[PDB]
Amino acid sequence: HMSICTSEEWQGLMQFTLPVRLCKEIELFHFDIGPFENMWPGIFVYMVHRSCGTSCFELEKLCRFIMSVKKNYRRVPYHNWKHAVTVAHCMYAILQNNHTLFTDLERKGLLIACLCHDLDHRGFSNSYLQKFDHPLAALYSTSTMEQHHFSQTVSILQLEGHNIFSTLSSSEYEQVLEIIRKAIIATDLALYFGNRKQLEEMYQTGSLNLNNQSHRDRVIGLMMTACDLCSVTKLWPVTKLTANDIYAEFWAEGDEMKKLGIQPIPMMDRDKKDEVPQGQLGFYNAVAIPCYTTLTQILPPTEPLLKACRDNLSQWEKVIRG
Ligand SMILES: O=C1c2cccc3cccc(c23)C(=O)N1CCc1n[nH]c(=S)n1-c1ccccc1
Ligand SMILES: [Mg+2]
Ligand SMILES: [Zn+2]
């Protein structure tokens with residue numbers, strides 16, 4: 001039950017070359033992929049080749065994976081193909097600015113994870129699936145969709161000529177799958193709040209340590225959160241357009257709850273558009289600012305994400321003042 005990409009799709013990606021005026025600007029954290037839709041698969045190829053190397057994966061296998069991943073994202077307002085690449089980009093930028101801090105296997109795994117991290121998203125949250133006993137909620141009682149997103153990733157790997165990790169040893173093959181499983185489960189915001197508070201307490205008391213494996217998972221978790229909300233780190237007008245995509249997805253989920261007769265949460269209620277500014281202002285103070293605050297403390301090169309998130313909070317404060 002997986003959509004296989006066509007032969008022309010992946011062939012055309014192999015022959016794609018990134019224009020030189022973009023080479024410079026893909027390295028910048030604030031980079032917006034939005035205006036280059038046709039170039040997204042090739043932008044993921046480029047980022048892989050720059051981070052891990054031109055001989056990292058077999059180009060033929062890699063272009064099948066990417067284009068099959070694209071075909072298994074749905075046409076929903078926010079959690080879609082665009083989002084996957086935007087998240088992969090933010091990781092690339094982070095990884096590029098802290099390169100030798102991570103392994104080849106970790107660099108390999110996290111970009112692959114970011115591209116697959118919302119595979120086959122239906123536009124619905126964990127709470128919606130659990131409340132109306134959806135089959136996927138019966139299968140995965142906690143972090144529902146995220147487990148499915150890992151399970152979808154593993155299925156693409158298992159397709160014919162798609163397994164980019166084939167050439168790793170069976171030991172490294174199961175290492176990088178645990179990196180991918182862990183990184184994709186971390187994208188559930190329900191986990192972020194636990195993760196961040198720990199890292200701050202670890203940081204402030206001086207006990208945070210990167211050769212400590214338990215801590216690598218927590219730092220990778222925060223990076224995966226940092227990337228998943230990177231729409232709040234782009235230039236003001238871009239961040240405002242991505243916000244509309246998000247609410248459109250929340251409001252469709254609202255409509256489904258109103259059909260069954262249940263008042264949704266304000267964030268998912270299209271009649272409470274007035275409060276949205278107070279909703280963003282809250283999200284930045286309670287989630288986003290604290291996220292990049294702790295990320296920049298661990299990885300000082302990731303500061304531009306904190307700066308852009310603050311600059312957008314200012315804009316959200318000006319919105320409320322009229
Ligand atoms: O839920 C998300 C959200 C989830 C996942 C990725 C996101 C990326 C960017 C912005 C948002 C999100 C975002 O803005 N909101 C919440 C915004 C919001 N609108 N109304 C209320 S209330 N809130 C809110 C949610 C959490 C904390 C504070 C406010
Ligand atoms: Mg998700
Ligand atoms: Zn996501």
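We count from 1, first residue shown onward.
Heads up, the Cβ atoms here are built off N, Cα and C, so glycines get one too.
With a 10 A radius on its CB, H79 (3',5'-cyclic GMP binding site) counts 24 other CB atoms from all the protein chains. The feature 3',5'-cyclic GMP binding site is assigned by Swiss-Prot to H79, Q280, with experimental evidence given as support.
Summarising the annotation, Swiss-Prot assigns active site, proton donor to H79 and lists similarity to another entry as the type of evidence.
DSSP classifies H117 (divalent metal cation 1 binding site) as coil under the three-state reduction. The Cβ of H117 (divalent metal cation 1 binding site) has 28 neighbouring Cβ atoms from other residues within 10 Å, across all protein chains displayed. If you look up Swiss-Prot, you'll see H83, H117, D118, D228 marked as divalent metal cation 1 binding site.
Among the mutagenesis results in Swiss-Prot, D118 to N (Swiss-Prot position 830) has the note: Reduces activity 1000-fold. The residue drawn here is the original one. For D118 (mutagenesis position), the number of other Cβ atoms no farther than 10 Å from its own Cβ, over all displayed protein chains, is 25.
What Swiss-Prot notes for the published mutagenesis of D118 to A (Swiss-Prot position 830) is this: Loss of activity and of zinc binding.
Taken from Swiss-Prot, the feature divalent metal cation 2 binding site covers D118.
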Candidate recorded positions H117, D118, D228, pick with smallest Cα gap to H79 (3',5'-cyclic GMP binding site): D118
Measuring Cβ to any atom of ligand 2 with a strict under-6 Å cutoff, which of the recorded positions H83, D118, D228, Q280 qualify? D118
Roughly how many Å lie between the Cα atoms of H83 (divalent metal cation 1 binding site) and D118 (mutagenesis position), rounded to a whole value? 9
